[PDB]
Amino acid sequence: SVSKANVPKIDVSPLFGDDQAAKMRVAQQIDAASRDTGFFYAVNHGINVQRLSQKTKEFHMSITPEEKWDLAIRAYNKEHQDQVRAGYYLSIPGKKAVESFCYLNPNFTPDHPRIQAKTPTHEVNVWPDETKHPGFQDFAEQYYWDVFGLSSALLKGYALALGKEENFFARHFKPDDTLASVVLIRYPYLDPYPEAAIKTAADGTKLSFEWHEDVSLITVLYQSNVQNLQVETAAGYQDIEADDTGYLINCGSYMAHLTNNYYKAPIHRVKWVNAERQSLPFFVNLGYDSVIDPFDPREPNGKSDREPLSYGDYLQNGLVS
Ligand SMILES: N[C@@H](CCCC(=O)N[C@@H]1C(=O)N2[C@@H]1S[C@H](CO)[C@@H]2C(=O)O)C(=O)O
Ligand SMILES: [Fe+2]
């Protein structure tokens, strides 16, 4: 069988406070995890994840085919040419099992300057009818800000881990312009399960999704308590244990770029499991114009031979790829 990946549980609660040495001890743990498998569980994070799971389940289980077309991104509904990112991503019964709903910064309203300019990667969220889904929009928007807050705290820990001041990343992660997204992914139980929705890896493993690096600075993920994720290490792919009380954290490829691969974006994949479950990532993205100068923490002078890349260029390029 597959070895279990080392995915430590880190109490991140000091990152919300003013005990600087305690924050450094958290930063060390983040450093160690980042340099090992690239994953850790954030615990004592303050978010009500059971309620998140319950509200998300109520939504997934009550939304109708009519509503899904009405909310569909343009890959599924040609009428919705402005919806590249935000909206409903339909299942295809007999073929594609997964379905999801993505939303972006609630501050991307029609009057937002980037929406007015039609800047790539910015969209105004779409929502189901309030009467059919009472409280869902308000809950989902509040969740965005709850997970934004956790993510800001985690970015302080990453900054300290890399030898920087604690606002090194967080100063570019702002409510008025963050390109961060929430995705509410449903993985269904199906009997029989469509073979066309099952991929097989080179090593024989049945997959729902093949290997990838995340398009993000960091990813902040809640999942149901059903083991499914694997990470590629030198020892081969290893199983990441489930923990539905914590947030699974890893770096995306923007972090790898900025740190000259000192904090790699780990390659990971999703095993096929025939189980009704949830995968609720928050992709921590900066602003469209955010640029952090690449560096290299392994080098005495900290200098890197990588070219600066704006977050908006990174994201546009990554989402297409
Ligand atoms: N629409 C988003 C970007 C979504 C990126 C994405 O689709 N991620 C993969 C996916 O689906 N999975 C990975 S992350 C996560 C596991 O690696 C999830 C899963 O399948 O569980 C946006 O515009 O910002
Ligand atoms: Fe991923």
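Heads up, chain A uses Swiss-Prot numbers, so what you see runs 3-323.
Just so it is clear, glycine is given a Cβ too, placed from its N, Cα and C backbone atoms.
Straight from Swiss-Prot, the features:
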- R87, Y91, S183, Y189, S281: isopenicillin N binding site (BINDING)
- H214, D216, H270: Fe(2+) binding site (BINDING)
- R279: 2-oxoglutarate binding site (BINDING)
- 176-288: domain 'Fe2OG dioxygenase' (DOMAIN)
- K98 to E: Strongly reduced the catalytic activity (MUTAGEN)
- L223 to I or V: Strongly reduced the catalytic activity (MUTAGEN)
- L231 to T: Abolishes the catalytic activity (MUTAGEN)
- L231 to I or V: Strongly reduced the catalytic activity (MUTAGEN)
- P283 to L: Abolishes the catalytic activity (MUTAGEN)
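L231 (mutagenesis position) sits 7 Å from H270 (Fe(2+) binding site), taking the Cα positions as reference. Cα of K98 (mutagenesis position) to Cα of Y189 (isopenicillin N binding site): a distance of 10 Å. Counting only same-chain residues at least 6 apart in sequence, those with a Cβ under 8 Å from the Cβ of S281 (isopenicillin N binding site) are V185, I187, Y189, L223, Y224, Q225, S226, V272. When the Cα of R87 (isopenicillin N binding site) is compared against those of the recorded positions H214, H270, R279, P283, the shortest separation belongs to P283. Considering only the binding-site residues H214, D216, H270, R279, the residue whose Cα is spatially closest to the Cα of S183 (isopenicillin N binding site) is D216. Shown in sequence order, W213, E215, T221, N252, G254, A267, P268, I269, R271 are the same-chain residues outside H214, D216, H270 whose Cβ sits within 8 Å of the Cβ centre of the Fe(2+) site.
Among the recorded positions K98, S183, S281, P283, the residues whose Cβ lies under 6 Å from any atom of ligand 1 are, in sequence order, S183, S281, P283. Closeness to ligand 2 is met by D216, these being the recorded positions among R87, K98, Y189, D216, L231 whose Cβ falls under 6 Å from the molecule. Counting in whole angstrom, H214 (Fe(2+) binding site) lies 21 from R279 (2-oxoglutarate binding site) by their C-alpha atoms.
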